[PDB]
Amino acid sequence: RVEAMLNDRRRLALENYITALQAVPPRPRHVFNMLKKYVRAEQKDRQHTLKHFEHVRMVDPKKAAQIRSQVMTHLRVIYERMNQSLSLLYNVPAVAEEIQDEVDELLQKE
């Protein structure tokens, strides 16, 4: 149940920044913070998927090959879901543009 555990840290992190979004007035500088945290979470999830790929391949090689397609979507879900979160905040073209500039600039160093 580790995969689900990683999702929580990312979920709450996303739902947490969203709270500031609705704050009104929202803190585009505080909201961008939770983002870098939520992001770092989705990263651990992706890497966690890789481990599952080889793990299931060792314990369950038969199904491991059948679940491959599932484990694959997992990695995509990490980045794909990231795009979904942006849409939620994008709702605020005003904040979305201010946070996006600093957010993208904050992860560059990563």
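What you see of chain A is 460-569, where the numbers are those given in Swiss-Prot.
Method reported for this entry: solution NMR.
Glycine is no exception: its Cβ is also placed from the backbone N, Cα and C atoms.
Over in Swiss-Prot, the protein carries these features:
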MUTAGEN   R499 to A  Reduced affinity for heparin; when associated with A-503
MUTAGEN   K503 to A  Reduced affinity for heparin; when associated with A-499
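Packing around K503 (mutagenesis position) is summarised by its Cβ count: 14 other Cβ atoms lie within 10 angstroms of its Cβ, all protein chains included. DSSP assigns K503 (mutagenesis position) to a helix in the three-state reduction. There are 14 other Cβ atoms within 10 Å of the Cβ belonging to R499 (mutagenesis position).
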